[PDB]
Amino acid sequence: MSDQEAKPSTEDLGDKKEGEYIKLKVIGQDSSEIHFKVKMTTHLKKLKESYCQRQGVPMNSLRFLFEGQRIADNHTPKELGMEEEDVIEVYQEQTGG
């Protein structure tokens, strides 16, 4: 009973069962278009972390901005309606956050 009868395909599938995924690209002075198919309901704190990981710096280093507005990290990208933007940039956290 303890051993499963078969391994499921849930971790193995990649299409999220024909579900939606984010297409937003964050492109700072790093000049790279690295982005992943995560769901649109995550908070920007995790993206802040993942971008700082592409530079090898802690998450307190950078904040995102687009249309002139730097944004607060507890938003989700669907709150801001930005889930497929061609470019959002980063700028340094001048005094941290």
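Cβ coordinates are placed from backbone N, Cα and C, and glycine is handled just like the others.
As annotated by Swiss-Prot, domain 'Ubiquitin-like' applies to 20-97.
Secondary structure from DSSP puts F36 (mutagenesis position) in coil. Long-range Cβ neighbours of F36 (mutagenesis position) (same chain, at least 6 residues apart, Cβ-Cβ under 8 Å): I22, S50. Under its mutagenesis entries, Swiss-Prot includes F36 to A with the note: Abolishes binding to PIAS2.
Swiss-Prot documents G97 to A as a published mutagenesis change and attaches the note Abolishes sumoylation of ZBED1. Secondary structure from DSSP puts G97 (mutagenesis position) in coil.
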